[PDB]
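One structure is given below, encoded as structure tokens.
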Amino acid sequence: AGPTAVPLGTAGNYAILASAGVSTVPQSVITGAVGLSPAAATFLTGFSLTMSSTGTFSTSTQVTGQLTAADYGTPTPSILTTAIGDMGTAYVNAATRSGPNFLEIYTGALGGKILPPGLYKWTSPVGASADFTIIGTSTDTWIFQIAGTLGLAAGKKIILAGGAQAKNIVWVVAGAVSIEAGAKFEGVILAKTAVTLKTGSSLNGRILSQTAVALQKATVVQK
Ligand code: NA
Ligand code: NA
């Protein structure tokens, strides 16, 4: 049940892919690669980076995986350009799916709700001030199209039930995404604009932003 999968292309090689910057307030934890393009590596802030001897990637104690930026050595710039283009195609694939199953459901207030598989569209801000549950099997899919901001309140969690898995959940969000302190987020975020995770928050999925990503003492695990 649910919509056809969203193709990520080579954007599916990253835990975090951004265009304008990736910042951390240490200590954050990222499991998976971090890519940044077309911004230069100066816009990776807070990672205390060490360049590979190759000059094509860098490492941080905060990241399990490689970091890459647009001014690193060949072929990193070209690999990232392809990834950024794939992210752009993924955003448009998800954002332009037609015929939502659910339109303006709950006027965007998701706390306490149970969300079965489907294509959802909101033309408003969306948020949750309480936990909410995404329920379906391990093969079901969800696409959440959000024209406004997306917010998850402090301490609140997106709970997967039934077998639902993070790689089959896509949030395609035009406005800024805020994940408050101690919150737990699930799914792939295709963000047109910025994304922030606050202290002690976590995300299982990916953060694919066309602007900047801020990680304040936060955890991101690729799914
Ligand atoms: Na090396
Ligand atoms: Na709510």
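Following Swiss-Prot, chain A shows residues 21-243, kept in their order.
Any Cβ shown, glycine's included, is placed from N, Cα and C.
Looking at Swiss-Prot, you'll find the mutagenesis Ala40 to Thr noted as follows: Has 46% thermal hysteresis (TH) activity of that of the wild-type. Has 25% thermal hysteresis (TH) activity of that of the wild-type; when associated with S-232. Cβ contacts within 10 Å of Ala40 (mutagenesis position), excluding its own Cβ and spanning all protein chains shown: 16.
Sequence-distant contacts of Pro145 (mutagenesis position), defined as residues of its own chain at least six apart whose C-beta falls under 8 angstroms from its C-beta, comprise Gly128, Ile166, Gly168, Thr169, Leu170, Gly171, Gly195. Under mutagenesis, Swiss-Prot gives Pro145 to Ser with this note: Has 58% thermal hysteresis (TH) activity of that of the wild-type.
The note that Swiss-Prot attaches to the published mutagenesis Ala167 to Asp is: Has 63% thermal hysteresis (TH) activity of that of the wild-type. Within 10 Å of the C-beta of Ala167 (mutagenesis position) there are 17 other C-beta atoms, taking all protein chains into account.
Among the mutagenesis results in Swiss-Prot, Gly171 to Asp has the note: Has 81% thermal hysteresis (TH) activity of that of the wild-type. The residue drawn here is the original one. A simple way to gauge crowding: the CB of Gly171 (mutagenesis position) has 21 other CB atoms within 10 angstroms, across all the protein chains here. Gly171 (mutagenesis position) falls within a strand segment according to DSSP.
Annotation of the mutagenesis experiment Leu172 to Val in Swiss-Prot: Has 66% thermal hysteresis (TH) activity of that of the wild-type. Sequence-distant contacts of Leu172 (mutagenesis position), defined by Cβ-Cβ distance under 8 angstroms and a gap of at least six in the same chain, are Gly147, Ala148, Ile178, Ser198, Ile199, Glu200, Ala203, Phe205.
For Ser198 (mutagenesis position), the Cβ neighbour count at a 10 Å cut-off comes to 19, with all displayed protein chains included. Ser198 to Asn appears in Swiss-Prot as a published mutagenesis result, with the remark: Has 63% thermal hysteresis (TH) activity of that of the wild-type.
Annotation of the published mutagenesis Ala232 to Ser in Swiss-Prot: Has 32% thermal hysteresis (TH) activity of that of the wild-type. Has 25% thermal hysteresis (TH) activity of that of the wild-type; when associated with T-40; the original residue is retained in the structure shown. Non-local neighbourhood of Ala232 (mutagenesis position): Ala38, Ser39, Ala40, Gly41, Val42, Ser43, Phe63, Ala214, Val215, each in the same chain, at least six residues away, with C-beta under 8 Å from its C-beta.
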